[PDB]
Amino acid sequence: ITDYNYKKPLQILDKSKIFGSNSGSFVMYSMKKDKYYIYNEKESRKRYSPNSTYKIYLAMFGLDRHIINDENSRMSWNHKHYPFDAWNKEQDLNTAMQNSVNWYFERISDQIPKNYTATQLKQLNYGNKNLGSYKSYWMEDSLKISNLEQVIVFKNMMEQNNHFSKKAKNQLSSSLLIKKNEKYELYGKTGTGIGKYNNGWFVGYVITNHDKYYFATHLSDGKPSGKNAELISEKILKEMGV
Ligand SMILES: *C(=O)[C@@H](NC(=O)Cc1ccccc1)[C@@H]1N[C@@H](C(=O)O)C(C)(C)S1
């Protein structure tokens, strides 16, 4: 009822054929040129739950409040059998991000009061800002963000001379690196919502030798999967600027 699509106004694109039988949007931002590039402006402004992309923010708050740190991003397994075998071991930040280990981020969340989080979501302009009963509010629930916001918000949280330390930003960055060769480094995080897949995400950024870009892809129908959002994301960055 209070849910609304992203209002704040700020070049656009046609990637309709890469998306094919999936539907959703793409957003990109050039540091050097200070401009946005968007495929599907209207869909890009619709608010969806960020699901596992919110781990970015959970990690950042975890490092800020010290809940986890340089040396002790650790946290033990509760010896509960989850389907993913990568989830069934000791974790650190890199491991839990790479492998999107829900229990690790949920334990960070456990230790964070609604008022630090609400304050943070307000400084950051994180969508909705709608926390719930404040449980797993990021996992298909009250909290919601648009694809466009994902990009502005992430770019602003990392680039603004702001209260998060360069060091926690850098540990986060490490946790999110996905590909690297000579030309580029690609960073980001997959999100997959569910008995059905209906909300797929891939949010991140790429550093080349020349420029630095933040981008995000959402998926709502077709095969809205974190996996497919990453593929689409990769085909767009390739077919555009190496
Ligand atoms: C984050 O998106 C996680 N998704 C789920 O656990 C599914 C789910 C269940 C209940 C509520 C909301 C979402 C992990 N992220 C993805 C991903 O990285 O694409 C996985 C499917 C790997 S699990």
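Here Swiss-Prot sets the residue numbers for chain A, with the shown residues being 334-343, 348-531, 534-581 in order.
Just so it is clear, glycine is given a Cβ too, placed from its N, Cα and C backbone atoms.
These features come from Swiss-Prot:
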MUTAGEN   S389 to A  Complete loss of the acylation step
ACT_SITE  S389  active site, acyl-ester intermediate
MUTAGEN   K392 to A  Almost complete loss of the acylation step
MUTAGEN   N439 to V  Exhibits enhanced beta-lactamase activity with cephalosporins as substrates but not with penicillins and carbapenems
Given 2 unmodelled residues, what's the whole-number Å distance between the CA of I531 and the CA of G534?
6
Taking just the CA atoms, what is the gap between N439 (mutagenesis position) and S389 (mutagenesis position) in Å?
8
Which of these mutagenesis positions has the least crowded Cβ, counting other Cβ atoms within 10 Å: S389, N439?
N439
